[PDB]
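Below you will find the structure I want to go over with you.
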Amino acid sequence: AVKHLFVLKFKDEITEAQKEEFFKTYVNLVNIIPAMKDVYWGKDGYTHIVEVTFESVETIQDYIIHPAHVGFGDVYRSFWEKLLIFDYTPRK
Amino acid sequence: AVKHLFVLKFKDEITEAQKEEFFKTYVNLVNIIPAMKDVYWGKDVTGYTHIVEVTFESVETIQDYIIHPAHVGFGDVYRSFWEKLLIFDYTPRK
């Protein structure tokens, strides 16, 4: 099982309630995007972390071009100053 | 339960043998440092190339890990392997 992990910094103008709303609405994408298996997010100049579980590297791409994900980006991309993305298979 | 996450880029000269020993030694710290509950690492397939996630009981046990001599030892030996590093400590939530 693979992970889609991303790390974010919000723009200064974004309020605390807005950041909270951002993650709540993101997590709700589990209700719309079949590829998303689980999501967790957290707050520790990056401040926030999001981890999504996927069946495979293939299913990650299904999430990427899903119309709800594209829609989320269009509404919310303006919230972040900068973002890093990582896709990988956890191993020990 | 809290998460210790770090993301790294190795310096260009670092070999595949050095990289594997690096994660092999780091993963092995679970057996030495009680605070470390589990570890997984991965290489990005999409700057930063590698991901390491450590699970801890709480933020208190993270500090036990931080000053543990085996952890300090890992840092002294292996810190020269990485060009850049980001560290995050956070509680996962939904």
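Heads up, chain B uses Swiss-Prot numbers, so what you see runs 2-47, 54-101.
Per deposition record, X-ray crystallography, 2.2 Å.
Yeah, the Cβs are placed from backbone N, Cα and C, and that goes for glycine too.
Below are the features listed in Swiss-Prot for this protein:
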- B:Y72: active site, acid/base catalyst (ACT_SITE)
- B:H75: active site, acid/base catalyst (ACT_SITE)
- B:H5, B:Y72: 3,5,7-trioxododecanoyl-CoA binding site (BINDING)
- B:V31, B:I34, B:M37: Mg(2+) binding site (BINDING)
- B:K4 to A: No effect (MUTAGEN)
- B:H5 to L, Q or S: Reduced activity (MUTAGEN)
- B:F24 to L: Reduced activity (MUTAGEN)
- B:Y27 to L, M or W: Reduced activity (MUTAGEN)
- B:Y27 to F: Increased activity (MUTAGEN)
- B:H57 to A: Total loss of activity (MUTAGEN)
- B:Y72 to F: Total loss of activity (MUTAGEN)
- B:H75 to A: 99% loss of activity (MUTAGEN)
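Any idea what these are sitting next to in the structure?
In sequence order, B:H5, B:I34, B:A36, B:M37, B:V61, B:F63, B:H78 constitute the residues six or more apart from B:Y72 (mutagenesis position) in its chain with CB-CB distances below 8 Å.
Every protein chain shown contributes to the tally, and the Cβ of B:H75 (mutagenesis position) ends up with 17 other Cβ atoms within 10 Å.
DSSP gives B:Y72 (mutagenesis position) a helix state.
Taking the Cβ of B:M37 (Mg(2+) binding site) as centre and 10 Å as the limit, one finds 25 other Cβ atoms among all the protein chains shown.
Around the Cβ of B:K4 (mutagenesis position), 19 further Cβ atoms fall within 10 Å across all displayed protein chains. Taken residue by residue with DSSP, B:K4 (mutagenesis position) is part of a strand.
The Cβ neighbour count for B:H5 (mutagenesis position), using a 10 Å radius and every protein chain shown, is 21.
Spatially close to B:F24 (mutagenesis position) yet at least six residues away along the chain are B:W42, B:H57, B:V59, judged by Cβ distances under 8 angstroms.
Contacts of B:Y27 (mutagenesis position) defined by a Cβ separation under 8 A and a same-chain sequence distance of 6+ are given as B:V40, B:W42, B:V59, B:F81, B:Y85, in order along the sequence.
The Cβ neighbour count for B:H57 (mutagenesis position), using a 10 Å radius and every protein chain shown, is 20. The secondary structure of B:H57 (mutagenesis position), as reduced to three states from DSSP, is extended strand.
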Provide the three-state secondary structure of B:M37 (Mg(2+) binding site) computed with DSSP.
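DSSP call for B:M37 (Mg(2+) binding site): coil, neither helix nor strand.
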If you count the other Cβ atoms within 10 Å of each Cβ, which of the binding-site residues B:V31, B:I34 comes out on top?
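Counting every other Cβ within 10 Å of each candidate, the maximum falls on B:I34.
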Sub-8 Å Cβ contact with chain A: please pick out which of the recorded positions B:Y27, B:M37, B:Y72, B:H75 have it.
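Correct list: none.
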Cβ within 8 Å of the Mg(2+) site's Cβ centroid: which residues qualify beyond B:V31, B:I34, B:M37?
B:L30, B:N32, B:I33, B:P35, B:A36, B:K38, B:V40, B:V61, B:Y72
